[PDB]
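First up is the structure itself, then whatever we jot down about it.
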Amino acid sequence: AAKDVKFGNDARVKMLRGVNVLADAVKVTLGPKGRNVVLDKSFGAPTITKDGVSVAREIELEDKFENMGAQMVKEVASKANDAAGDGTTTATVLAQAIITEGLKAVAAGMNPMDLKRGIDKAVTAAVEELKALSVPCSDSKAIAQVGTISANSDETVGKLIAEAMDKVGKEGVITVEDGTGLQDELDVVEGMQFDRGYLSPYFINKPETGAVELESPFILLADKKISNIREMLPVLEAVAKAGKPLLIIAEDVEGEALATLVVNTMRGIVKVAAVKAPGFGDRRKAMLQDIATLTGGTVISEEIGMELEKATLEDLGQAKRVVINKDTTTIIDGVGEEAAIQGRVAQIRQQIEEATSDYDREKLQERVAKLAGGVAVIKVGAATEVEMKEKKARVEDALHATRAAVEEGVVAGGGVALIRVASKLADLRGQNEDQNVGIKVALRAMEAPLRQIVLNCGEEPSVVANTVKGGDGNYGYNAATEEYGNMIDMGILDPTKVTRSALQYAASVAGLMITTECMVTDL
Amino acid sequence: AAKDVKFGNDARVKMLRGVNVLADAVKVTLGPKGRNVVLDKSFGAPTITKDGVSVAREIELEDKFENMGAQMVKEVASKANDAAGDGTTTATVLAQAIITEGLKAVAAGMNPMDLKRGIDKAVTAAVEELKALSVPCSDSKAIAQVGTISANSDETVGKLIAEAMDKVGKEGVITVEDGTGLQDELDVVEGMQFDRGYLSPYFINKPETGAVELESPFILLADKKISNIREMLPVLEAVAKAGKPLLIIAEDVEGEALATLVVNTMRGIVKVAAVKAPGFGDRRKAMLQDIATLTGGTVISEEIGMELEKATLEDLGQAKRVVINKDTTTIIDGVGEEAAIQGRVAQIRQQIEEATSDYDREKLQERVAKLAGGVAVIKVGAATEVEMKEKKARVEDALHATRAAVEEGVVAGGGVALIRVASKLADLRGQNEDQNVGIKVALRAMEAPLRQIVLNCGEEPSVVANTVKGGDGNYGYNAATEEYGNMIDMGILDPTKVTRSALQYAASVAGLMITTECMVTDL
Amino acid sequence: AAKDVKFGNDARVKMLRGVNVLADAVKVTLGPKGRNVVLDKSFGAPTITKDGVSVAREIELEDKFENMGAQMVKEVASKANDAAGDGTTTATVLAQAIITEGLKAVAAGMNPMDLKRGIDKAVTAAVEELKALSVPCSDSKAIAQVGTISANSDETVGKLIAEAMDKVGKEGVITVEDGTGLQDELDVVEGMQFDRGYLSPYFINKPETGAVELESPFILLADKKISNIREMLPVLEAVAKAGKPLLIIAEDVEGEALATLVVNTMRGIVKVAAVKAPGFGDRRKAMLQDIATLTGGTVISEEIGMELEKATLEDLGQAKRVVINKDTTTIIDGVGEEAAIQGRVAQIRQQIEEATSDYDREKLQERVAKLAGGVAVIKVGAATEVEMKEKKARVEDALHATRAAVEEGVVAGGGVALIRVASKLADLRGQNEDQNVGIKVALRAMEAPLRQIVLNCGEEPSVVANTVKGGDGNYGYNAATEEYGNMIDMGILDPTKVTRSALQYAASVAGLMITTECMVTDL
Ligand SMILES: Nc1ncnc2c1ncn2[C@@H]1O[C@H](COP(=O)(O)OP(=O)(O)OP(=O)(O)O)[C@@H](O)[C@H]1O
Ligand SMILES: Nc1ncnc2c1ncn2[C@@H]1O[C@H](COP(=O)(O)OP(=O)(O)OP(=O)(O)O)[C@@H](O)[C@H]1O
Ligand SMILES: Nc1ncnc2c1ncn2[C@@H]1O[C@H](COP(=O)(O)OP(=O)(O)OP(=O)(O)O)[C@@H](O)[C@H]1O
Ligand SMILES: [K+]
Ligand SMILES: [K+]
Ligand SMILES: [K+]
Ligand SMILES: [Mg+2]
Ligand SMILES: [Mg+2]
Ligand SMILES: [Mg+2]
């Protein structure tokens, strides 16, 4: 197609207009006084959300150059959501601030590559200062506070996440699902969790979360992969006459002759998904046997000789809920037999008593941790479906932030940590003047989250920013109560990973964005 | 697609405009003096209805932001219809009042999230006050009055519902369907009822009620889960030559090889449906045997060896009417043999006498209650099809309200109960001024049902609202007779569940709606 | 014509949009860091100006309701220019701030008439506090500083105005006119001034300043008004021979048979003007004789018997420059014998030495002061005509501000005085809550000039406003040097009359404007 080509300042102002549209839409949601955004879905009711990445993902502009700017800066929130699950609004605000100040510097006639290098140096130094400024969440013991802050000042959600991490361990697996009542419920049930994903992007359910949910699925287990398709036809026919979705945890499946011909088979009545199995060799068969014992199923094998044609539905496993995601697939509740589960736990405990080699010992301890800890499940309570989606998003953000806090630590929330690390970087210099100006651009942009948090409250961002910069340490401004204090003491804690990731992704995209002289799009 | 993005007050007034359009169209139907709405159907005659959820579901607007507001506020009536089957107009009126007053508060600079928190606190307290204010319907014995009020002051419908609850029990199963004469008839007929639904959303008939109906279907029973189709294909041919539509009762059926195959089979001449079987193991076998004995059919099993290829038409069961709904599937009339039904009842009563375990005793007495009570069927009498649909909707509302009244209790109707709980909540306070204003918004919005009822009468809502607020207890205003008095004495009784659910759903959706600052839709 | 009629919030937001357009255009010119505005003139080159009233007068919008808002706010700058000649930008900024905050209060549901009453009470108390806070310019002796501040930090203009006030007296008459060189010159020249204006609105010359200028005019004097204009037709032809514009100083002249016939005669080549004579009886004859002795002319009278037909051009007087304005008509250099002027001055001095009546003595002191002081003419030096107009506007503003300072006093500039009076009015209360909110609206708007000055500097207005409010007395913010200090010491002095007038006119118009509910215009 014929291309529209824009050069220099006209292109940059159109790109900034697109970034400004996306970033305003995202930034109205920042902080405790941040408001909600309604996203239109032609497939049903609109979704009300405070999540920055959802608003960012929905944004697309009519103007092609402004749309290019919007997609460029939407990458920031996408990466922030994918890496930490929180801070997408903060990442978008930081990216917009860097883009605005860097374009102001480019309009002042300075080299944007050196501006990008200065921004990169300042952000590397600020990541180091964030690591130094971080406080371990085990020492502080504020998992509930992190979850409360990340759930938009919801003490119930944070306390529930803290209880779940107390039940299954801070390294345990917690899954959020839609509840049935109007109140949030937590149950510690028996289920598995593996870092495995689907082999086909067309297996995604109607939700756009990327993780398909199965209502009482049917588990199929096989450590070997038979070449012929026709031998699998009796099993597929038995599952089709059954009414539980088929999840296959076998040793990697292709869509050349199974998923494609199934796409032409049904129109999407009941979803069937297959995923890999973590590990290999004896370890893979061991965990496959563990899954089969959990769900009451069996594992076929060449040595056993039990062929899939002779397998029945009663021989196969059964579960109550399975969430399949690219990052991690979890089995929420496989019934099986509780006595069988306890016996397998005792047998694997005897195995770890017998085992002595370090790798086998550590994988066996991972197995016993997965079996004993189980899975915590949070059923979100909400009177309606729109409230359900909003609260579930908040609970998922709280879970991600608590995970990031136990993984990497915490810093002062409310944008105070970025203010402190920018104050600590006031003497950082580059190789020339443009690099120094890029450093100053990054350091000024580090104040943007706090300023936007204050602006959402209706207060004056500059006065509060100056008052916070005057203070030292964890001194900042509770926007919920509109008063200053030690942000750790008042429980406004950000994950260190969330802040670091937001800063890094905003910096990378925005520093690349300020270096553009020409933009080429369609007409 | 390119997105239109609106911010702040412009977005909020567009959203309020859409909510106002939907809520006006719904609110014209509120109360005894409420009028009817004609909904256009491209297929067949238009539908005249006084039901709030039908008018709400038909609403869709040209403006995308107004349509988005309409969809969110339509979720209120959808949830109210799904949860109680009544009060959708009251729920819409409450939601519109909360949205209006909350948007007025947001225009006054008040924090909308704390306004939502205040509304939530006030509505939780009001639900507690409604539970306290509730009077049991067994003590009052006004099931006929509840049905009469819920059928728009139709004494005959309420008396018919009361007679049905007297015949089959207040826990008995009552189904409403089209009659043949001009008068409404009650028939206590033998039939079954289970809390199970269709496994495919594509089995829905041309009516949009969600519950398909079968005109003299053919009942098929199966317990063992066979694999192949070609062994069951002769049964499909036998039913497809027998002439009556097929209803299969089994544990669980997918749609990869059956539902899509049956979709590709015919163009929609005769419907074939399958349903789930509640319980498992011996209990499922027991209920399948009961269904087979009721319809004269037989249940296949692996132990019996009654292979489906040998099954004939006389061996299978037959019924006169079956209603398949997601919440509950009922068999209105299975002929079978009356002597066989009585013998099975005597045998299961002997099982009652023999059994001693609490779970077996309770499930077996549930079985004998289902068998002895039977199904009450209400033949709606109307001279035309449009009157048939309107009266059937009114009788369905009456049935739902009587069920809610026996389940949860009754309160003073005409919006009096919400007025009383608002008066009782006058001293409720929140954490800050925003939360207090949200509480006051909810309390003023709880006067809206009574005011709309009065406005539909052509009277002055403020005068009647003040007069009712002056009174105490069940003192309210009969809008049918346009005079004040004790609401319980005049028989104006609302279900407690209906009022509580309407308030809760209106509050949740409206409080979420008032917190929106940006709105994103298509162009 | 058919009328468009808007009601309530739609009309108010249209009004506010028009106000915002006009006020943004005016407010870009506020302070020492304020920029210029180009006003397009079809009749020649565009005008570059920093004067708020010129930008305000040029503004007219396509939208009719926005145009009404713009016109009503433009009234503020027009009144401020007419009353003090300075502070029009400050008046516009104050009016816009009052309108914005008052419309916010009106949108909060408050009675706008009570808001207007509160604003009026706050502004009355504030002008009382400004009178209390005022420091006499005689005690301070900072006329040069006031002129420098009012000329946009031009030391030369302020020094020239101070020298002119030192030469002809602070009550003396100073006129600004276009020079011929590139530098500003001060000339003390024998001339008169009277508090009289032109009798016809059609006498305005090509400049739209409202004051016409005459290049070497011809002065005619007349104490009595003859019946027919045809007697002076020989004098009219004698004037029409010599190309000097005719300025007639008489008691009073109509335009039925003199102005209209001369407009029917002349097409706009050379202007003939007339003025009124202050005083009556002997005083008018005395001042006419004084003017005649200045210009070397003669005064006609009935007792003298000197008829205009016998009068010649040499008998009549003439001048070098005459400026005719509605408020005051000035004669710059009447062409007459200096020795005759000195002899007349001595004779009049002997007249005070003889007279004893208080009214006669005071009018004779006025006469000798007018004669001896003379007129101080400032020739503005600029390389081009656009720079000439800009500098002449700045010098006129400086002259007006110095006159206002010697009349009413000075206060701290930079919006500091309004900040101090708003701080001193923090305990002012009205008759109800809406009046208190109006008072608070006025007090918040009193911060607007300083905030707009700082925003024009590119700094943060909130931080500087808070820092100034923290200080006491004349402590404020030198915006030229970007640093705080005592602004009386730093030389940033505002006239008390200028600040008081700006506040009063902004308050009157804006308080009336917030009370609108319907707007009626054309289609
Ligand atoms: N009470 C509070 N006072 C001050 N700052 C707060 C308070 N509660 C939370 N914050 C801060 O607000 C930010 C979180 O806002 P928000 O959750 O809306 O955005 P986010 O975490 O950047 O991203 P997302 O939209 O994905 O949740 C963090 O910087 C957090 O420290
Ligand atoms: N005679 C009456 N006098 C006063 N109020 C009455 C009378 N009859 C019914 N009502 C009240 O009118 C309301 C019922 O109106 P209506 O049935 O039209 O709407 P709904 O129950 O909210 O929902 P839906 O449209 O789904 O039926 C209840 O609040 C009921 O108490
Ligand atoms: N160096 C300075 N520092 C701070 N404030 C200053 C300084 N110089 C002038 N000001 C202030 O700026 C204002 C004058 O601005 P400006 O002359 O542009 O507008 P104005 O007086 O409102 O009217 P106009 O547009 O008619 O001149 C006064 O409040 C004056 O005290
Ligand atoms: K957010
Ligand atoms: K209704
Ligand atoms: K100005
Ligand atoms: Mg967050
Ligand atoms: Mg009803
Ligand atoms: Mg000025």
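Residues 2-524, in that order, are what chain B shows, numbered as in Swiss-Prot.
Recorded method is electron microscopy, 2.8 Å.
From the backbone N, Cα and C atoms, a Cβ is placed for every residue, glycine too.
Straight from Swiss-Prot, the features:
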MUTAGEN   B:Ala2 to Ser  Complex stability is significantly decreased; when associated with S-76, same residues as in M.tuberculosis
BINDING   B:30-33, B:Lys51, B:87-91, B:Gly415, B:479-481, B:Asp495  ATP binding site
MUTAGEN   B:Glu76 to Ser  Complex stability is significantly decreased; when associated with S-2, same residues as in M.tuberculosis
MUTAGEN   B:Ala109 to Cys  Forms inter-ring disulfide bonds. Prevents ring separation and leads to the formation of high amounts of symmetric GroEL:GroES2 complexes
MUTAGEN   B:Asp398 to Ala  Can bind ATP with normal affinity, but is defective in ATPase activity. Binds non-native rhodanese, but cannot release the protein
MUTAGEN   B:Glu461 to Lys  Temperature-sensitive lethal mutant. At nonpermissive temperature, the rate of general translation is reduced and a defined group of cytoplasmic proteins are translated but fail to reach native form
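Listed in sequence order, the residues of the same chain lying 6 or more apart from B:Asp398 (mutagenesis position) and placing their CB within less than 8 Å of its CB are B:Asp52, B:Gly86, B:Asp87, B:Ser151, B:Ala152. If you take the Cα of B:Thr30 (ATP binding site) and the Cα of B:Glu461 (mutagenesis position), they are about 17 angstrom apart, rounded to a whole number.
With an 8 Å limit on C-beta distances, the recorded positions from B:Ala2, B:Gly32, B:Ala109, B:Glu461 that reach chain C are B:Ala109. Listed recorded positions (B:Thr30, B:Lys51, B:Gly88, B:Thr90, B:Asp398, B:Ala480) with a CB under 8 Å from any chain A CB: none. Spatially, by CA atoms, the mutagenesis positions B:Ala2, B:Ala109, B:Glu461 include one closest to B:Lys51 (ATP binding site), and that is B:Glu461.
It is B:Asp495 that, of the recorded positions B:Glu76, B:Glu461, B:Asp495, has its Cβ surrounded by the most other Cβ atoms within 10 Å. Only B:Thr30, B:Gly32, B:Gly415, of the recorded positions B:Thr30, B:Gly32, B:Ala109, B:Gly415, place a Cβ under 6 Å from an atom of ligand 2.
Nearest to B:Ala2 (mutagenesis position) in space, judged by Cα atoms and limited to the recorded positions B:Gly32, B:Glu76, B:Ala109, B:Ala480, B:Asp495, is B:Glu76. Counting every protein chain shown, 14 other Cβ atoms lie within 10 Å of the Cβ of B:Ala109 (mutagenesis position). Of all the binding-site residues given, namely B:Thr30, B:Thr90, the one with the smallest number of surrounding CB atoms inside 10 A is B:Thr30.
Ranking the binding-site residues B:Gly32, B:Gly88, B:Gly415 by the number of CB atoms within 10 A of their own CB puts B:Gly88 at the top. Counting other Cβ atoms within 10 Å of each Cβ, the recorded positions B:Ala2, B:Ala480 show the lowest value at B:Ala2.
Taking a Cβ cut-off of under 6 Å from any atom of ligand 8, none of the recorded positions B:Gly32, B:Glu76, B:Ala109, B:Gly415, B:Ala480 qualifies. Note: the Cα of B:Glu76 (mutagenesis position) and the Cα of B:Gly415 (ATP binding site) are spaced 23 Å from each other. Less than 6 Å separates the Cβ from ligand 5 in the case of B:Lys51, B:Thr90, drawn from the binding-site residues B:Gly32, B:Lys51, B:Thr90 in sequence order.
Secondary structure at B:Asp495 (ATP binding site), as computed by DSSP, is strand. Rounded to a whole number, the C-alpha distance linking B:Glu461 (mutagenesis position) with B:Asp495 (ATP binding site) is 22 angstrom.
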